[PDB]
Amino acid sequence: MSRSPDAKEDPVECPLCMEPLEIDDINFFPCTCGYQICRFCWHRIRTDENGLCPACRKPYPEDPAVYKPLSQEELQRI
Ligand SMILES: [Zn+2]
Ligand SMILES: [Zn+2]
């Protein structure tokens with residue numbers, strides 16, 4: 001009953017377990033490559049797993065193991 005070509009919108013669905021993504025869960029991905037999961041999917045990857053990305057193979061952005069920028073590369077030491 002409208003003149004617009006798009007008068008509706010669907011919610012996102014966790015493509016890992018299949019569930020209703022909450023509002024703050026929409027952009028809740030453990031990785032910035034898009035591979036997004038819900039809370040029941042991330043509560044297991046960052047727990048009994050290496051908190052890594054099963055889609056691009058990367059450490060979730062949030063200090064997963066230790067994180068290292070570029071400390072001593074040759075270890076000068078004394
Ligand atoms: Zn899920
Ligand atoms: Zn990723």
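If you check the header, you will see the structure was determined by solution NMR.
Note that Cβ sites are derived from N, Cα and C of the backbone, with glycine treated the same way.
Experimental mutagenesis at this site is recorded by Swiss-Prot as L16 to A or E, annotated: Abolishes interaction with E2 ubiquitin ligases. Around the Cβ of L16 (mutagenesis position), a 10 Å sphere holds 18 further Cβ atoms from the protein chains shown.
According to Swiss-Prot, the mutagenesis experiment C17 to A carries this note: Abolishes interaction with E2 ubiquitin ligases. Here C17 (mutagenesis position) comes close to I37, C38, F40, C41: these same-chain residues lie at least six apart in sequence, with C-beta atoms under 8 angstroms from its C-beta. Mapped onto three states, the DSSP output places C17 (mutagenesis position) in coil.
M18 (mutagenesis position): 9 other CB atoms within 10 A of its CB, across all protein chains. Among the mutagenesis entries in Swiss-Prot is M18 to A, noted as: Strongly reduces interaction with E2 ubiquitin ligases.
One mutagenesis experiment named in Swiss-Prot is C33 to R, and its note says Abolishes interaction with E2 ubiquitin ligases. Following the DSSP three-state reduction, the secondary structure of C33 (mutagenesis position) is coil. Spatially close to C33 (mutagenesis position) yet at least six residues away along the chain are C53, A55, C56, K58, judged by Cβ distances under 8 angstroms.
Counting every protein chain shown, the number of other Cβ atoms lying within 10 Å of the Cβ of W42 (mutagenesis position) is 20. One mutagenesis experiment catalogued in Swiss-Prot, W42 to A, is accompanied by this note: Strongly reduces interaction with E2 ubiquitin ligases.
DSSP assigns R44 (mutagenesis position) to a helix in the three-state reduction. One mutagenesis experiment catalogued in Swiss-Prot, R44 to A or E, is accompanied by this note: Strongly reduces interaction with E2 ubiquitin ligases.
Long-range Cβ proximity for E49 (mutagenesis position), meaning a same-chain Cβ under 8 A and a gap of 6 or more residues, is found for none. As a published mutagenesis entry, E49 to K appears in Swiss-Prot alongside the note: Strongly reduced interaction with UBE2D2.
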Can you tell me which of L16, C33, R44, our mutagenesis positions, come within under 6 Å of ligand 2 at the Cβ? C33
In Å, rounded, how far does the Cα of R44 (mutagenesis position) sit from the Cα of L16 (mutagenesis position)? 11
